[PDB]
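For reference, the structure is listed below as structure tokens.
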Amino acid sequence: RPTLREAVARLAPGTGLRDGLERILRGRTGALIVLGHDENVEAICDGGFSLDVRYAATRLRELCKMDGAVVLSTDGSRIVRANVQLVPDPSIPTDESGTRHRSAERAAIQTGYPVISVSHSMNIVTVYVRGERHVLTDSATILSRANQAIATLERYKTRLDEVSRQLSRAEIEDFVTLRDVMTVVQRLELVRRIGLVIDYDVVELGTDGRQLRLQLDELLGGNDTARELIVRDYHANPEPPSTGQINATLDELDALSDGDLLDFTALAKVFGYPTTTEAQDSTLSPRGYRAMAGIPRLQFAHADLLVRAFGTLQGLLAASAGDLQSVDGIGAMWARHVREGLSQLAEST
Amino acid sequence: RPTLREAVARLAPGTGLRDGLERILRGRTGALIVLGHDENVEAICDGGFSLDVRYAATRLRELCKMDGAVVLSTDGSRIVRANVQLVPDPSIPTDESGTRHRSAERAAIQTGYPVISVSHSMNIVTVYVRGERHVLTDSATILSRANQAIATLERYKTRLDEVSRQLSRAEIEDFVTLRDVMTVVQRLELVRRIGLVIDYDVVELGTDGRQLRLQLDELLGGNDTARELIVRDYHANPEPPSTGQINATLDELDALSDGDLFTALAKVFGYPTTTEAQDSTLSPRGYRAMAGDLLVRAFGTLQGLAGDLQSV
Amino acid sequence: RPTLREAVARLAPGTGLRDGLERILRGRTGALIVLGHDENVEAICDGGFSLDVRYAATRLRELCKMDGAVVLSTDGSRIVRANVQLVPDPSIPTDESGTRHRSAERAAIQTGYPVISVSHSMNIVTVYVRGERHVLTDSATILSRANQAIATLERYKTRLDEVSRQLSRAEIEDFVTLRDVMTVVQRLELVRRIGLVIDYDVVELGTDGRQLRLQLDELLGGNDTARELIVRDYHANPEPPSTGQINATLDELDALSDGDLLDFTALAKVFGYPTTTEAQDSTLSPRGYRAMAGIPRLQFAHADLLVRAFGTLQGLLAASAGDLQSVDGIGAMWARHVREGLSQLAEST
Ligand SMILES: Nc1ncnc2c1ncn2[C@@H]1O[C@@H]2COP(=O)(O)O[C@H]3[C@@H](O)[C@H](n4cnc5c(N)ncnc54)O[C@@H]3COP(=O)(O)O[C@H]2[C@H]1O
Ligand SMILES: [Cl-]
Ligand SMILES: [Cl-]
Ligand SMILES: [Cl-]
């Protein structure tokens, strides 16, 4: 049966239902709509008219001009009853206010289908699904909230870029420390989490969120790959981390609380380094995945072969073109390409 | 328990409740008021707040601005709860329309107390008492309707007086046709029936009916005695009817339909219903002339009517 | 008693009260609410009914449909009276218009508790707190005002950083003038004051200000420390400023009007220098507290003894390693760490 998130989706902008509800709000009639009909719904239905017509936004609006409730079919394709009096079991507990809304939630609990109440006085839509409630929000308000989050995401993306460049400078110089790696890990997670918040707003916006989706995907583009690469470079396991190991590490990062993200030792635990403050100053050596990703045109398949062969970024910098053409799967052309691409990083920083 | 009529009296003009209801109608807020509180009412009361204030029309109006129902104490002197949600058993049958009113009658049946709903859309007050319902009518409408009826009542009384003396003249002649008696009987019944219609309006008017109460009693008064005398004078049984016989006959006429009020009349009086029977001349007994019982049994007829009347 | 700012937070978005007030506005009934109840409130309360219910936004809306005023408990957790007639002392001064609002401000002054009046005609919420007034504003309008203010703050942050770099470069060169120091002082103050304006908007926005708070914290952060150090470095009194004296100077800066902050002579007076034109041209020498604060893990006790011995940053730079071990209370290891850090100032530029 419909879940709370699924029901909100059925009422998202661009849907036939949401069009009808918008019409009801402008009409200021109020409404009480049951999204489903079975034996249990009929049990609580009293009086009213039985009708069999196709759903239409306009048809719903007119029917809700009448006292009572409108029942739709489970698939949502039809309007099955109108002018109904709901009589849910009064023992079902609810903290809502007034006959309409208390009747709505009780009916939602008893039948198991979503129930919608529209307040004529407040012009507010509430949907009740099995003890949970959600109040719809105008697309403008959601956009305002999401654009504030987009602004913060713009600030976190700039901050991530600068610390990442600092880490890249340290990797070339061979003066990286756990603290340097974990500063980037934190900034990667902050970008990810604020991105998840904006994503929920995109879902709630429905068709009104299409542009916000494009902007969000552009800003978040490459964040997943950066999280993978940093795990691949600085994971306490001696051998290069396994693919499942990488997925395990990222899952632990998501499991961290927001407060834990502000703890560099909490992040160090996830990567497998000691949790002591002293451990933050210990020197690390990158494997070279991040640097290789910065080389233009270099497919990750080839970089994985080189990183496993030489072990460390410093080994790759010291390697000759002939040293980089002795790895199976690395041709002469790619050995030259990586050789000049690495020596360009050495000079630049 | 209070009866439907008793409840309507509690809501009549001149009462504190009716002052409150009139204010609610002008406010167009709608209302749902329970006239009584006990465990059974509380059982169906859900949410809301408890308060203990003296009843006042102004206080009732303010509290009914809120969603929900207001409960008063049984004596009606206090307001005990407001903003409550009534939750009567949906199995209780009702043919009312909408959440507010169906809940009102069900609550009235379940608790046994009067329940009032005021519709904001229709500005109509309905009172429910144990499966019965009454709709209040504006005192202005009742007054205007009742005054048209009182105007008719004087006309029925004048037309009754004119025909009654015609019958009395025939009594002198001894040639009173059966149709003549039933013409007077018809006018007596018509006066009685309009009198009952007006009486119901006077009660609903409360204090606004005080003047119509006096006017009604003057026109009617003497109607019961007149109906008793005419049955006592022109009853089929040659024996003078007993007091129980007279009251039984008067009840029989009341059972007649509006349209029937001459052949239908003759049969209740015991005369044959045939249209030929309505043509049969009758002889008055004389009770009416004396009013203008022991003596009449001696003489038998008005035609018989000093020592002979000091012999019985 | 609660202050005006405290009341504004209590009526901000995300609070139970604000949910009720939003409901009242949509109903267009108007309201008169007392945020507190004691014997003094009872004195001015007349008639009405006593109720004891838990506070709820929906309950408040229904009670404010009634003529009169609603009284809440001091903690705000309960609704104790409704339909009350306030009868505050007419002699209490007020500039509000009409019975409702004049009664509201007078009641606020007499009892000492916040009082809210909502105008049905104007759809405006007003809160009165002991002779002050605050009118609630749409969260959209506040956000628009605050985001522009954030834009100005980012520009103030950029100019602050560059003038700060100029001042530090001059400190090494020994060519700092009083005007240059006041250019940095002006920019630090401008950043601080626009920061306070945005802070008030964040409070008023409540839950709608969460993202704005994050942006504000990054832009400002470090502003207090920079103001403290600059006063510590360039204050006219020969004795190094005490911590309390520094706070006194900073309090004098806050007392200046927005117009005064554009006047370099007014700032010069706050630091004890003369207001003359000639004073602006005179060359100063930093005390060196800022440089010591940049040295990692150098407790201010070791910085105050060194600054008191040599007096100026140029004296600290001119000192030898042995000269930094002949100060009482400074160790040999600490003398090495301080000397190396000042040499890193040469690395800076
Ligand atoms: N049993 C009861 N106890 C206490 N107060 C009662 C009540 N029944 C009705 N009321 C009051 O009367 C208002 C108008 O009722 P009405 O049935 O015209 O107007 C109703 C009806 O058209 C519909 N509605 C409410 N509950 C319903 C239910 N269980 N089934 C179907 N329709 C319902 O929503 C309208 C507005 O509901 P809302 O509560 O805002 O407004 C209600 C409520 O404040
Ligand atoms: Cl609601
Ligand atoms: Cl119900
Ligand atoms: Cl709301």
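Residue numbering for chain B follows Swiss-Prot; the residues present correspond to positions 6-266, 269-299, 309-321, 326-332, in that order.
A Cβ is built for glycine as well, from the same backbone N, Cα and C atoms used for every other residue.
According to Swiss-Prot, the protein has these features:
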type	residues	note
BINDING	B:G73, B:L91, B:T104, B:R105, B:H106, B:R107, B:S108	ATP binding site
DOMAIN	B:6-144	domain 'DAC'
MUTAGEN	B:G73 to A	Retains diadenylate cyclase activity
Alpha-carbon distance [B:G73 (mutagenesis position); B:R107 (ATP binding site)] in Å: 14
The domain 'DAC' (B:6-144): DSSP-derived helix, strand, coil residue counts: 47 helix, 39 strand, 53 coil
Filtered B:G73, B:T104, B:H106, B:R107 - recorded positions with C-beta under 8 A from chain A: B:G73, B:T104, B:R107
Pairwise CA distance, B:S108 (ATP binding site) versus B:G73 (mutagenesis position), rounded so that it is a whole Å: 11
Candidates near ligand 1 among the binding-site residues B:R105, B:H106, B:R107, B:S108, judged by a Cβ under 6 angstroms: B:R105, B:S108
Packing count at B:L91 (ATP binding site) (other Cβ atoms within 10 Å of its Cβ): 26
For B:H106 (ATP binding site), the number of other Cβ atoms found within 10 Å of its own Cβ: 21
Sparsest Cβ surroundings (other CB atoms within 10 Å) among the binding-site residues B:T104, B:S108: B:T104
Rounded to the nearest Å - Cα separation of B:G73 (mutagenesis position) and B:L91 (ATP binding site): 8
Local Cβ density at B:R105 (ATP binding site) - other Cβ atoms counted within 10 Å: 20
Neighbour count (Cβ, 10 Å) for B:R107 (ATP binding site): 22
